[PDB]
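Chemist: The structure is given below, and queries will be raised subsequently.
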Amino acid sequence: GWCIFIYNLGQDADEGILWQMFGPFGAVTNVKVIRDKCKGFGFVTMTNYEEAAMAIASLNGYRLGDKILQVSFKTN
Amino acid sequence: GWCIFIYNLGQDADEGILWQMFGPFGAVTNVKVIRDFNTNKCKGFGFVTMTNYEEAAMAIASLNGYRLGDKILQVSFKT
RNA sequence: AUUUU
């Protein structure tokens, strides 16, 4: 699948929130919030390149709570 | 969208399992595990909502009769 | 535990 990196999750962020945000865009096979409390970021894996691109183009810049998310294809 | 009923979840099932099971089939907008309010245990069933009829049907056909833990899932469109 | 907690 295609790995998506999401920055600016809040300290209380949970996997639930990622599923709820990305699920509506296409097939999602995995989500993970990175923790030490959340470290501020997490990942989602989507099967279909086009749907991943949609989720990314749609959710980058989204205000979650009162923080501005950064969403993009994961880099190495 | 299209509401899917799932029976034979375990007592400690949580939303996470419904996402993992139905997520790979297409757009899922919502999941819900039904619990007994007074024990907080799962009553054995849950609901998932999928946007696209064909993808919901594919999820239903692939998961119905499939094993989760020691149990056989029953998956169908909600009545 | 069979169709909303």
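We're sticking with Swiss-Prot numbering for chain A, so the shown stretch reads 243-278, 283-322, in order.
For this deposited structure, the header notes the method as X-ray crystallography, 1.9 Å.
Even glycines carry a Cβ here, placed using N, Cα and C.
Pulled the feature table from Swiss-Prot, pasting it below:
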MUTAGEN   A:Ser318 to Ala  Decreases phosphorylation by PRKCD. Nearly abolishes phosphorylation by PRKCD and translocation from the nucleus into the cytoplasm; when associated with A-221
Chemist: Determine, from DSSP, whether A:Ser318 (mutagenesis position) sits in helix, strand or coil.
Modeler: strand
Chemist: With 4 residues not built between them, what is the whole-number Cα-Cα distance in Å for A:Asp278 and A:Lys283?
Modeler: 6
Chemist: Tell me the Cβ neighbour count for A:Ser318 (mutagenesis position), meaning other Cβ atoms within 10 Å of its Cβ, over all protein chains shown.
Modeler: 13
